[PDB]
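Asks: Sharing a structure with you now.
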Amino acid sequence: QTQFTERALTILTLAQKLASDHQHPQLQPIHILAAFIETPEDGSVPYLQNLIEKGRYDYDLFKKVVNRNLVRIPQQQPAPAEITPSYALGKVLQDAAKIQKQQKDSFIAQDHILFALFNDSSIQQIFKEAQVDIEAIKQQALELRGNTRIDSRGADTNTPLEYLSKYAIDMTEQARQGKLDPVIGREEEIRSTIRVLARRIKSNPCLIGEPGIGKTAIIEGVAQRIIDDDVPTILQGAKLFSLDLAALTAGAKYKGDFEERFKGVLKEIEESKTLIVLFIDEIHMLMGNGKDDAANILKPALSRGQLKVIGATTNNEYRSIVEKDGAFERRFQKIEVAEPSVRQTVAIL
C-alpha cells in the first residue's frame, strides 16, 4: 500500500488532462512524458528539463518531438468520460512501484515514474527521434538527489541544491541540532559582525587575525544568534553557509573547474528567496595571489545585494589584497579579532 508524492500526483493529473484535451481513448506513456515537459504553474524549472539541459542536450528539440508525436495520435470522434490506462502505461506504474522498493524509498516520486518510463519502447524511440541519449538522462537522475532518501511526500523537488550541498556547510541547521558550543568572551566581536551585516553600505564583514584564534567561534556565535531570532530585521530567517575550499579543490583537475563550481555555488545563492550569508575562511586564497577569475565572480554578486559575505584573513594578507584592489576595500568592513590575552589587555588600557 504505497502512496505517491505530491509532484508525482501532479504528473498523473496533467497526463490525464492532456489526454482529455487531445481526446484520446486511453492514457499512454506519451502523456506522462508530455506532462513532464509541461511548464509548472509557478514558472519553476521542470524536473525533466533540468536533467536534459544539464546533460547539455537540446531541450527545445526534445519538446518539439514529444508534441508532434502526441499530435500524431488520432483523435477519437466522441470524447468519452472514461480515460482508462493502456496496457503499456499499466506496466509503467507497476514498474515504478518496484523501482521505489528497490531504492528503499517511502513514496513513489517523479524519479521512479521517469525510470519506469525509460523502459517502455514507446518513449525509447521518442528519445532516439529527439537525439537524446536516454542512458545519460538516467545517470543525471541518479546523481541529482545524491544519496538522500525520499522520506516525505514532498522530498522529490525538481531542482535540488547541487553546489551548496557539495561545497558548503549549513551552519544554521547545524546550530538547531545543538552541534555547536558557545565560546565565552567574544560577544562584543559578534555584535560588530552582525552590525555590519545589517548595514547597507559595506555590509560584508572581514575578520582579521591569525587562524585558530577564535574566528570560527565568532561565526558559530552568529549562527546561533540567527536561530533564536536575536538579529536585526534584515537577518531574520537567513541561512549561514560555510564555503569549503577543500571540497571545491578536491576533484577539480581541469582548467576552469574551480571557477565553475564557485559560480554554481553563487548562482544557487542569488536565486534563493531567503537572504544567505556566505562565510569564506582564508578569503585571500580566492581574491589574492593574482586570482582574478574568482574575484570577478564574487565582486559582481556582492553588488546585486542578494549575497552577503563574511571574510576571514590575516592582517598582512588583507593589506595585500587592498593594496591592489580598491573595489574590494569599499565592500568589506574590517573587524579585528585578537587573542583573548590581548583582548583583555587592550580593554584595560
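Residue numbering in chain A adheres to Swiss-Prot, whereby the residues present occupy positions 4-352 in order.
Cβ coordinates come from backbone N, Cα and C, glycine included.
For reference, Swiss-Prot lists these features for the protein:
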{"type": "DOMAIN", "residues": "4-150", "note": "domain 'Clp R'"}
{"type": "BINDING", "residues": "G212, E213, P214, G215, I216, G217, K218, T219", "note": "ATP 1 binding site"}
{"type": "MUTAGEN", "residues": "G217 to S", "note": "Largely reduces ATP hydrolysis. Alters bud morphology and causes septin mislocalization; when associated with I-499"}
{"type": "MUTAGEN", "residues": "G217 to V", "note": "Completely abolishes ATP hydrolysis"}
{"type": "MUTAGEN", "residues": "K218 to T", "note": "Abolishes substrate binding. Unable to confer thermotolerance. Reduces ATP hydrolysis by 98%; when associated with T-315. Completely abolishes ATPase activity; when associated with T-620"}
{"type": "MUTAGEN", "residues": "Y257 to A", "note": "Reduces thermotolerance 10-fold"}
{"type": "MUTAGEN", "residues": "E285 to Q", "note": "In HSP104(TRAP); completely abolishes ATP hydrolysis, but does not affect nucleotide binding, thus keeping HSP104 in an ATP-bound state; when associated with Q-687"}
{"type": "MUTAGEN", "residues": "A315 to T", "note": "Reduces ATP hydrolysis by 98%; when associated with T-218"}
{"type": "MUTAGEN", "residues": "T317 to A", "note": "Reduces rate of ATP hydrolysis at NBD1 nearly 10-fold. No effect on oligomerization"}
{"type": "MUTAGEN", "residues": "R334 to M", "note": "Reduces ATPase activity by 80%. Impairs oligomerization"}
Asks: CA-CA, which of the mutagenesis positions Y257, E285, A315, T317, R334 lies nearest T219 (ATP 1 binding site)?
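Replies: Nearest by Cα distance to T219 (ATP 1 binding site): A315.
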Asks: For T317 (mutagenesis position) and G215 (ATP 1 binding site), determine the Cα separation and express it in whole Å.
Replies: 11
Asks: Determine which residues of the same chain, besides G212, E213, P214, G215, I216, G217, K218, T219, have their CB within 8 A of the center of the CB atoms at the recorded ATP 1 site, and list them by sequence.
Replies: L210, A315, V340
Asks: Are there residues of the same chain, six or more positions away from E213 (ATP 1 binding site), whose CB falls under 8 angstroms from its CB, and which are they?
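Replies: Counting only residues 6 or more apart in sequence, the Cβ neighbours of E213 (ATP 1 binding site) under 8 Å are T317, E342.
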Asks: Are there any residues in the same chain, six or more apart in sequence, whose C-beta is under 8 angstroms from the C-beta of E285 (mutagenesis position), and if so which?
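Replies: Looking at Cβ-Cβ distances below 8 Å from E285 (mutagenesis position), excluding near sequence neighbours, one finds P214, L248, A315, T316.
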Asks: So of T219, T317, which of the recorded positions has the fewest other Cβ atoms within 10 Å around its own Cβ?
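Replies: It is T317 that, of the recorded positions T219, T317, has the fewest other Cβ atoms within 10 Å.
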Asks: Between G215 (ATP 1 binding site) and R334 (mutagenesis position), how many Å separate their Cα atoms?
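Replies: One finds 25 Å between the Cα atoms of these residues.
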Asks: Which mutagenesis positions are spatial neighbours of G212 (ATP 1 binding site) here, meaning Cα within 10 Å, out of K218, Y257, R334?
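Replies: If one measures from the Cα of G212 (ATP 1 binding site), the mutagenesis positions that come within 10 Å are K218.
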Asks: Give the three-state DSSP assignment (helix, strand or coil) for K218 (mutagenesis position).
Replies: helix
